[PDB]
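See below for the structure under consideration.
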Amino acid sequence: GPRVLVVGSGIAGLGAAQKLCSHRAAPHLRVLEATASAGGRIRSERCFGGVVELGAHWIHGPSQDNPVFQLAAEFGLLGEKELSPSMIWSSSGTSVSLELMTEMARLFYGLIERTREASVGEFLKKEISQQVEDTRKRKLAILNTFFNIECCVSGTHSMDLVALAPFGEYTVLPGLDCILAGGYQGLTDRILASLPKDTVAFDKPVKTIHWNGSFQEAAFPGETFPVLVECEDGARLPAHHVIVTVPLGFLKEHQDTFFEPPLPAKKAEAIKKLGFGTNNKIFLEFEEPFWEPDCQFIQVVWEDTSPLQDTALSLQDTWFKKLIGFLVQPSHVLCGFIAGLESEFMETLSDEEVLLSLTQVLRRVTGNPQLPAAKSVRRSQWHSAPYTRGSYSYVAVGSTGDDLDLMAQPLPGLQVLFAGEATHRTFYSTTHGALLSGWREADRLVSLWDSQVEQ
Ligand SMILES: Cc1cc2nc3c(=O)[nH]c(=O)nc-3n(C[C@H](O)[C@H](O)[C@H](O)COP(=O)(O)OP(=O)(O)OC[C@H]3O[C@@H](n4cnc5c(N)ncnc54)[C@H](O)[C@@H]3O)c2cc1C
């Protein structure tokens with residue numbers, strides 16, 4: 001059969017491989033993965049006696065039309081409940097009014113809905129200013145955390161970097177978001193296991209994809225191929241088709257050396273224009289819980305902060321002021337979330353510094369200087385991960401939904417194909433977008449092979 005190489009073993013690459021290998025008449029296919037494991041941004045780790053998810057954690061919109069929900073159900077990865085609660089702490093050591101929280105959430109999320117109905121950030125700030133003394137500062141402080149939560153959601157440093165006009169293109173499927181009781185990496189491990197033996201090569205990063213050529217294979221019959229995949233280890237792999245599923249952050253940093261000749265101008269510009277920000281998780285293990293047992297999300301409100309003063313490239317007073325709060329993981333574990341440049345800075349700190357700094361933050365925020373220190377920390381480092389360089393894509397100011405279609409556009413003769421979350425116009429930044437993109441590329445190849453047969 002035709003020689004196919006898939007670059008990257010995340011859900012997009014695995015989905016593309018799954019669909020191509022399932023074909024009763026299958027191609028000769030290999031998946032080349034840079035790192036030691038499969039799953040990419042789906043990464044479940046044994047920690048604190050349980051499982052921590054360093055990447056994807058939720059199925060967004062777990063309903064019939066969500067292929068990730070469909071697969072998790074087929075694999076037995078969902079809990080019974082899935083198959084059918086916040087505490088607000090100020091940086092002053094006091095609780096925040098539930099009524100004021102509701103008022104600000106109604107103002108903020110009402111405006112988010114309106115943006116989906118220049119930048120998202122600028123629209124939100126202009127409207128909030130029109131809506132706008134200790135009650136005023138409190139209201140602006142609450143709003144500041146809501147902006148920081150939207151930064152985590154979009155995977156951006158600032159909502160001022162998020163394009164307004166394309167914002168509504170992102171599709172949210174019905175259903176309350178759920179986790180996988182069976183762990184998220186169980187999904188990618190199951191797909192990987194369905195592939196023929198030795199389909200995936202680990203610790204095998206690709207250096208350059210050479211295309212638009214006539215490359216002779218090493219052995220008889222010295223058959224010529226249009227593509228040659230050059231690995232970092234010197235491996236010289238001829239192919240008829242290469243499906244690239246590498247993250248947009250990797251493409252932004254290396255597209256100039258990763259493709260030979262360079263990509264067509266429109267695709268090279270799409271890579272540069274689209275957003276690719278950082279969102280990280282900080283898991284903190286505690287000997288005893290200090291929060292209410294019914295609590296699920298501890299939202300932190302930073303006193304005297306405001307989103308109206310902030311611009312696209314402004315930093316918070318300290319890196320930890322960008323942290324939104326903590327999700328209780330139901331050992332006693334909390335998961336803090338932090339996006340953007342402050343999150344990239346956190347990655348440069350040692351584990352000890354993060355643990356000590358967040359212990360001091362929690363002591364301040366709870367109004368308890370005796371609060372025991374976290375016993376252990378486990379944090380994601382997505383921006384410094386060399387084969388990812390960030391968390392997920394967004395349609396940045398200066399880019400549009402057409403740029404996500406340009407990411408998906410194949411190279412001549414389908415020599416090189418493109419899948420991955422940043423190739424999906426309406427489900428970018430999700431596991432289902434990434435999965436659907438892999439299936440899309442497999443389907444595109446099958447049509448070409450069916451057409452070669454017919455002629
Ligand atoms: C912190 C975080 C939280 C998230 N939360 C959610 C959530 O709750 N729900 C959700 O739906 N989505 C979420 N996402 C997004 C989701 O995880 C991704 O959109 C999706 O998993 C990406 O799949 P992919 O196949 O496109 O890319 P990846 O999973 O990143 O796979 C790409 C692969 O290519 C490999 N690679 C890179 N360069 C090379 C090279 N040169 N040679 C060979 N291989 C290479 C990488 O090592 C990697 O394995 C989150 C992501 C992060 C990081």
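Indices start at 1 and increase along the chain as displayed.
This entry, so its header tells us, was determined using X-ray crystallography, 1.9 Å.
Placement of Cβ uses the backbone N, Cα and C atoms for every residue, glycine included.
In the three-state DSSP classification, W58 (FAD binding site) falls within coil. Of all Cβ atoms in the shown protein chains, 16 besides its own fall within 10 Å of the Cβ of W58 (FAD binding site). Look at Swiss-Prot and you will find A12, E33, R41, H57, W58, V206, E421, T430, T431 tagged as FAD binding site, backed by experimental evidence.
Swiss-Prot lists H60, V153, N279 with the feature substrate binding site. Taking all protein chains in view, 18 other C-beta atoms sit within 10 angstroms of the C-beta of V153 (substrate binding site).
DSSP classifies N279 (mutagenesis position) as strand under the three-state reduction. Taking the Cβ of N279 (mutagenesis position) as reference, residues of its chain lying under 8 Å away and at least six apart in sequence are, in sequence order, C151, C152, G155, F337, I338, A339, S343, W382, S391, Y392. Record note (Swiss-Prot) on the mutagenesis of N279 to A, D, L or T (Swiss-Prot position 313): Decreased enzyme activity with N(1)-acetylspermine.
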Env. residues of substrate site, Cβ within 8 Å of mean position of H60, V153, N279 Cβ: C152, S154, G155, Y392, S429
FAD binding residues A12, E33, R41, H57, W58, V206, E421, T430, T431: largest Cα-Cα distance, in Å and rounded to whole number: 30
Neighbourhood of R41 (FAD binding site) by C-beta distance under 8 A, where only residues 6 or more apart in the same chain count: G10, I11, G55, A56, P247, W382, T388, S391, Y392, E421, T431, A434
Binding-site residues listed as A12, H60, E421, least Cβ neighbours within 10 Å: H60
Cα separation of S84 and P85 (whole Å), the pair that brackets 14 residues absent from the deposited model: 20
Distance in angstrom, CA of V132 to CA of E133, with 7 unmodelled residues intervening: 11
